[PDB]
Amino acid sequence: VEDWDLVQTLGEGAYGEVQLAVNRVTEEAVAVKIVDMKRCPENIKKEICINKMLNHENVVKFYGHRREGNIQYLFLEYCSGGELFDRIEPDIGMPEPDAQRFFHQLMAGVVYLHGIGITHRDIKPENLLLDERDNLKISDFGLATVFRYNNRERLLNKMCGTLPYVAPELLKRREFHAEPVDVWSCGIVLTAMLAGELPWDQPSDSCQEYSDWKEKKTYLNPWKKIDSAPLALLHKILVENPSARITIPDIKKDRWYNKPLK
Ligand SMILES: COc1cc(-c2ccc3c(-c4nc5ccccc5[nH]4)n[nH]c3c2)ccc1O
């Protein structure tokens, strides 16, 4: 019951590759991430550490790890649904009720992380997975880190993530709060699900489409495909001042978030 077969590649990233593994006797399917420390022994130990803490229905499950010399194995829940990236149709997105359900489950997963004192740092559709029942789970904690410990919040100074998803403070400030950055990225993921495109390459004032958003020109692409209710929330998430920006408990009170659709 503990010997597996590497059936197929699933995601060939930088650190290595996620492979599908089927057990020979039970037929049990698991996802194994293969990280070679020779071809980083630091940011791999943090991923394992963080994973062992995590237990939640919107987070991809961690089963254990084997060491086999330098080949590190990450035994993780497999999601047969794939990446949410592949459910976004380019230039159109997806039906609004689907977007709302995936956004609820994303919020739930993120409240949980923010609750355990951890921040993901790289929320995007490629890091969001659907299982068999089409429920969304947050995957890839390779950039994740602790921002509260012993009930003391620590500010971040490392720049990381993916540029079209990254919050503007992360470019501007030397130090910043973790949670607002996560919130911002979820709001980009929403734009993605509802329009089928990203609003900008980065939120820098040297980016036209971002300047157009601060100027409230919601008469252009991205925003004119959205719809006034979900757009009203995006107005509260994609705020340049991290302190003014809506928090999660307040996203849960939002008109579109509580509108029946699905
Ligand atoms: C929860 O922590 C992690 C999860 C993953 C991870 C990445 C990908 C998958 C997959 C997966 N299922 C797929 C189906 C189709 C295409 C690609 C897929 N990747 N299932 N489970 C995963 C788990 C990787 C690193 C982590 O630190």
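In order, the residues displayed for chain A correspond to 6-44, 48-270 in Swiss-Prot numbering, which applies throughout.
For this deposited structure, the header notes the method as X-ray crystallography, 2.6 Å.
Cβ from N, Cα, C; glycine included.
The annotation ATP binding site is assigned in Swiss-Prot to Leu15, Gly16, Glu17, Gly18, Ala19, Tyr20, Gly21, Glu22, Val23, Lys38 on the grounds of sequence analysis. Non-local contacts of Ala19 (ATP binding site) by the CB criterion (under 8 A, 6+ apart in sequence, same chain) are absent.
Cβ neighbours of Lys38 (mutagenesis position) (same chain, under 8 Å, six or more residues apart in sequence): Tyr20, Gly21, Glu22, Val23, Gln24, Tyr81, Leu82, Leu84. Recorded in Swiss-Prot as a mutagenesis result, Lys38 to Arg carries the remark: Abolishes kinase activity.
A mutagenesis experiment is reported in Swiss-Prot for this position, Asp130 to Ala, and the note states: Abolishes kinase activity. Listed in sequence order, the residues of the same chain lying 6 or more apart from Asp130 (mutagenesis position) and placing their CB within less than 8 Å of its CB are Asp148, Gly150, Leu151, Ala152, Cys168, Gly169, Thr170, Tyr173, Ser193. Mapped onto three states, the DSSP output places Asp130 (mutagenesis position) in coil.
What Swiss-Prot records for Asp130 is active site, proton acceptor.
The Cβ of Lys132 (mutagenesis position) lies under 8 Å from the Cβ of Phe93, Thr170, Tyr173, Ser193, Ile196, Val197, each on the same chain and at least six residues away in sequence. Looking at Swiss-Prot, the entry for mutagenesis of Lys132 to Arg says: Strong reduction of chromatin-associated CHK1 ubiquitination.
The record assigns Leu15, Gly16, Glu17, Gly18, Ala19, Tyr20, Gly21, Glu22, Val23, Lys38 to the ATP binding site, and the maximum Cα to Cα distance across that set is 13 Å. Taking the binding-site residues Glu17, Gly21, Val23 in turn, the residue surrounded by the fewest other Cβ atoms inside 10 Å of its Cβ turns out to be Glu17. Within the set of binding-site residues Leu15, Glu17, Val23, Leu15, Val23 have a CB atom less than 6 Å from some atom of ligand 1. Spanning 3 unmodelled residues, the gap from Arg44 to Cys48 amounts to 8 Å when taken between Cα atoms.
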